[PDB]
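Below is one structure; the comments refer to it alone.
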Amino acid sequence: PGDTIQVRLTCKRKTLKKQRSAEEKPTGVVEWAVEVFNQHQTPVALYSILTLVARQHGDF
Amino acid sequence: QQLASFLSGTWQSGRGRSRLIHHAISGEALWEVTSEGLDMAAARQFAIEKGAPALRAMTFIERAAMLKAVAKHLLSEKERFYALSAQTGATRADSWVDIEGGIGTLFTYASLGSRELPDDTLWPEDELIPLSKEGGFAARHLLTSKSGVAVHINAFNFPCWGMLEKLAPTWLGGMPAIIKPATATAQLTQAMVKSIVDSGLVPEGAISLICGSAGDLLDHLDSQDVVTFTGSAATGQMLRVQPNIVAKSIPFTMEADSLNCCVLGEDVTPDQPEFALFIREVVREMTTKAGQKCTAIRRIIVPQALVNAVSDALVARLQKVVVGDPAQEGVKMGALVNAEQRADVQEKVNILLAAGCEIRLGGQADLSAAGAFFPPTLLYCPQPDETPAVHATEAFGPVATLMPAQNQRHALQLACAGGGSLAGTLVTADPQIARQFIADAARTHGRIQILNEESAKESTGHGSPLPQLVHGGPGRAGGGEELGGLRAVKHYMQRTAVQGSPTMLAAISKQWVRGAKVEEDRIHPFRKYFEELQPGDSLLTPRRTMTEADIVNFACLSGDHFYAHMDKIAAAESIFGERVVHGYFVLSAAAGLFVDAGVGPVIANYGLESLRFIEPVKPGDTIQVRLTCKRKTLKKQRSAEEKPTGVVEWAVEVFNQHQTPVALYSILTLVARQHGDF
Amino acid sequence: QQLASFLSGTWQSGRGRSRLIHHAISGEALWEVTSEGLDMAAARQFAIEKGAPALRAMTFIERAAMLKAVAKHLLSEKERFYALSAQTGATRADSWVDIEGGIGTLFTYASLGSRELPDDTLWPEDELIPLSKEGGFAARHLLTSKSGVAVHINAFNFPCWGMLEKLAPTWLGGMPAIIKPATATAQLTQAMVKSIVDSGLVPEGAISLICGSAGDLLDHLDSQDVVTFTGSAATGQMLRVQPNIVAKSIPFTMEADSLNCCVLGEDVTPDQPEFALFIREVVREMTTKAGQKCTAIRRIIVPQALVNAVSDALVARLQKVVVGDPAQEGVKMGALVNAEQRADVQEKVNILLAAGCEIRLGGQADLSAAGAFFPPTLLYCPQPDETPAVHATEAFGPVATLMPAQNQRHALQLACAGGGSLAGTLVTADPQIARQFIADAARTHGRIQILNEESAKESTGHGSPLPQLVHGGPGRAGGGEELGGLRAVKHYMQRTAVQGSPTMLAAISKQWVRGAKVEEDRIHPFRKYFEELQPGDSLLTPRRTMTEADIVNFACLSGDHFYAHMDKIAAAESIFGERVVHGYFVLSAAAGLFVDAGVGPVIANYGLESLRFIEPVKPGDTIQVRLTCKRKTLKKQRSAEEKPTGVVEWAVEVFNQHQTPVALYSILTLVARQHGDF
């Protein structure tokens, strides 16, 4: 308690998917590396999330 | 045929040298006007001591309901008004403005008196003016209705509207009116006054009428009187130097003739829709009511490269205008009201032709016709800067001169060279050109319509002065102001700055103000009905200690993670010193303190008037709320199925343990009445 | 000695028949005034084409900062103003009022121009007036500053104040002034004008001065000019019928003589504290400035049983008033300004003696002394309603009649019988008597003080006209109003109702209008600084679905367990049909949607302008907020250490999935600036 929390989201890995059909939306599985820290700037609870992001232009 | 004059409660007519009213479209005389021998002193005396205390004894809500009742009673028998206005040479669409715009003015002033006026004889317009550090000396401005009469001297243009756009601020302001219509069309005015009087709605003495000259009315007016004028400048400037008006210092409001402009911008090219709506606006405004309205376009300002296109499109659109009898089909323009007005229009045209030019049928006007027909006239002035007769003389009909401009710098000067106008128009699609036009041309115009493609769909136009917009103009347009919403009812009142203690100002204003005495009577104020509430009925709520958990739960629930509430670091670097309670949570916990949970006369809330957060609320900082009644102002229960109610205002004063007023504000709240009226 | 006249940027003096200024307390002539041979057309031309566009190029915030700068520069060198005002025969307590009231008027108008006026050349006084169904045609009223001079013709009472209470609304209203002071005391006026001009604060042409008669000024005025008279009634009535004023129809505001009443109530008995403060108020107001102010009490209305008590107590208080030189000790009342003014006082005293009575030293006054002294005169009228000379003649000094009333019904008639007074006073403790007094006597008085024990602690009295209270009065007092706070700056402006589309009114007003176009530019509006916010910068927030759990959590957290939110039975029988979301939770979740969480230029909120909950929000009802910027209005950074900032107003439009507006309101916000100025 009283310990402030600041989060540093940053993009890590993009790795698009091939859009196996033509009806399916073009997308990619973008990985983000989350770096949470406090007022002393020490990294409490650093982790990494996967997250699906739609592409602008498809391929198939 | 006798055309009487409603004076001293009875319909009377004069006996002397009588003027007579000609029929406009045909030419025969079928009315006569005279007021010689009629006692004007007894008329003013009967008005002041019979209808002025009757109107002043009403509240503003009751006077607005009276205006609505007169509007409904005069809208019911509206067809005889068209039958009497067809004698003025106007068409059905031209008389539609004159009748229905005045009746809608009555409905609009009824709505304005019902929404923003109190349930009191008096009206406080301020909130509070603090004049002392301790708080025991303060002031506010009252508005008491004057104890005299309003002399309305109208023009021949709008009998119904022009009487009836002055009669609603006069009655709603609280004064009896004495209407002197112009003797060219007073039969429609007496039809209006008779439909008002033979309904039992208005008190006796609240309205009077003189069809003819006043004679001895202005020489008898007290200092509590006002005079409103509409007509020629030469008459009103001689009624401004009348010795009783300048001796007793009574307000003389004048609306003279103006040179209204319609400026075309440089951005408008003839392939755009702006050009066609420009031409349509000029043609409709010049042909509506045969050009006999005070807000009619009389100076068309175009660029130099667009002289031929405008001066051909106006001809191609105005040769379709058929000038004839209004009853026969296929007739757009009606006629003028008199042959004397036709001779006046033709001699003003002959003055304008001494230095101007000609594009169309101008000075050719048959003075021997059985009807006051004047053709639509488009003039031309090749040297507008070297011709003062264009910028000093109006031909009060279908006449409107055209003149070029030079790249939006000469156009503003030609729009301002009219000596002060009543109405104006810029037709552009560029907002910076409109900003530059209002920055210079609003000093001489009392109304400016910026017309473009988006505005031209649902616009009321240029010749219908709105009852909630200022119908005035400086200089040549008269100087006075009319129809300014609730600004027009302040010409019939006296503004008195009343000083004293706040507990005295609250009993004067019949509204609890800021620091008056309270009345706590052991039960909750939201449990009271409307009739048992009083301004000053207070409530001292229990306390609530603000904490860090309150800030956390409100920042979570609202979703407002602002840094002065949710950050320990940045709030220390801010002006507050530490993180504080949300102001909206102070508002919400205040409403949690004073609002009674049970079912009572309180229907809905729907309102919050003026919220100001003065000092910040911290954790460990208690909160106590002082709910007190402020303003009652019942509603008239427009139907019989609807519940009787009133919009009760509560001034809410929150404070901490140091008793300093954090978050003082004011809410509106609908409270149901016990007993109805309609 | 030449008392010059600041005309056309230079200090010029006249050549002709010259009046001269006497030293009031001793008798010698140490000035002489003339303005013959001075070109008034060139002075008006220099003002209109030099100082009028320099004022019209400034914003209202810049002109209020100019007022504050002139106020500080004139408060610094204020002791020479006391030295020049000691020549007027006034004491230190009278010259203190005369100087500090004008300088505090400048500070008050600087504060009112810095708080409620925009950072713009124009000022839109309305919010918006919708005039269509779809929302493409609306209007709002604009106030543009006039393009001419403001001829202020003052009186001999307050040179400093009476010049300087008209000059702050004139400069704040964007017009240059030409001051014609009275020739009895114009040396203090030229001291004021010289201290203004020799500072570099105001532009050249923004202020002028004429010592002596104007002669050819009123015959040259354009319709964009105003004339504000203050002085005798006959001179103002002769200037009202001046042919150029009635021909060009310029606004002529007059302030004339008045019979200011002071009514005593029936509840006041001599054992009460009301009697002592009544006698103290009458004596202090009658002896301040030796009765040479327009707000001085000249009639005292007492009850019939209290004639002897008041007529003894006033004499017992007034016999201790020493009439002498101000520089010698023990002297309370000073002297009049002229021996000619002493003769003009006594020739009215002799008219009041021709039908009244006498209590004290009346006409006993030496008309050949070495000083314009006049003893404090208390008259008496045993038949007040049968003597018209009491209610029509003012003796412009320490003279005030006394006259009885009958049970607060004759008292109202004697208060209203003055033909319209400038000010009035009721001294009661009963608030119903004050209510009945304001209900009848505020028709004739422009200002009424209700004085009791709570008011008299920090009251300004009766001879200190507040700069935010209306200094006027109908009828005999002139009819025109002054000092109405921001009502006084509107006399120096032209009110124009500008019509058009809301996207056009938004660029005309430089303020966002309800149906205008937006500027969404992909970054958050609270992240922008002040200099990169524009009126129209909008944010379309994401949606939040309201649910039953939202109603439950807000009713728990705030404590508002209202039956239309927390009861299934009672809300079914209400107007809503079922239990709805709290309005304050719609407000709170709206603020959770648009407020940026991070640290930025947004400092504090502290404000909410006008909250109206239109339609109810239910469970299962999405909510989307349209945060758009509306008004910018920077602050002048009063210290060099303080952060530069402005008060930015955001219009907030919340809506639902059907896109109908629920809970549209407006918030204020202090936003920090990127670049400072002071």
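Note that chain B is numbered according to Swiss-Prot, with residues 2-679 shown in order.
According to its header, this structure was worked out by electron microscopy, 2.9 Å.
Heads up, the Cβ atoms here are built off N, Cα and C, so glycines get one too.
Take the CB of B:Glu256 (mutagenesis position) and look out to 10 A: across all protein chains shown you find 28 other CB atoms. Annotated active site per Swiss-Prot: B:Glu256 (among others), in sequence order, evidence recorded as similarity to another entry.
Annotation comment: Swiss-Prot describes B:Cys295 (among others) as active site. B:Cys295 (active site) has a Cβ environment of 26 other Cβ atoms inside 10 Å. DSSP assigns B:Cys295 (active site) to coil, not to a helix or a strand.
Across the domain 'MaoC-like' (B:537-648), DSSP assigns 32 helix, 29 strand, 51 coil. If you look up Swiss-Prot, you'll see B:537-648 marked as domain 'MaoC-like'.
Looking at Swiss-Prot, the entry for mutagenesis of B:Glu256 to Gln says: Catalyzes the formation of 3-oxo-5,6-dehydrosuberyl-CoA semialdehyde instead of 3-oxo-5,6-dehydrosuberyl-CoA. When secondary structure is read from DSSP and collapsed to three states, B:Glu256 (mutagenesis position) falls in the strand class.
Of all Cβ atoms in the protein chains displayed, 24 besides its own lie within 10 Å of the Cβ of B:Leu143 (variant position). For the recorded site, B:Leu143 (variant position), the DSSP three-state label reads strand. Listed in Swiss-Prot as a natural variant, B:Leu143 to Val is described as follows: In strain: W.
B:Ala440 (variant position) carries a helical DSSP state (H, G or I). According to Swiss-Prot, the natural variant B:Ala440 to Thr carries the annotation: In strain: W.
Counting every protein chain shown, the Cβ of B:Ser611 (variant position) has 15 other Cβ atoms within 10 Å. For the natural variant B:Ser611 to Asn, the note given in Swiss-Prot is In strain: W.
Taking the Cα atom of each, B:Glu256 (mutagenesis position) and B:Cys295 (active site) are about 9 angstrom apart.
Counting only the Cα atoms, the space from B:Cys295 (active site) to B:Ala440 (variant position) is about 24 angstrom. The Cβ neighbour count for B:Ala440 (variant position), using a 10 Å radius over every protein chain in view, is 16. Spacing of B:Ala440 (variant position) relative to B:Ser611 (variant position) is 31 Å (Cα to Cα, whole number). Proximity to chain C, defined as a C-beta distance under 8 Å, is registered for the following recorded positions out of B:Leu143, B:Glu256, B:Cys295, B:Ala440: B:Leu143, B:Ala440. Annotated pair B:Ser611 (variant position) and B:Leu143 (variant position), C-alpha to C-alpha distance, rounded: 20 Å.
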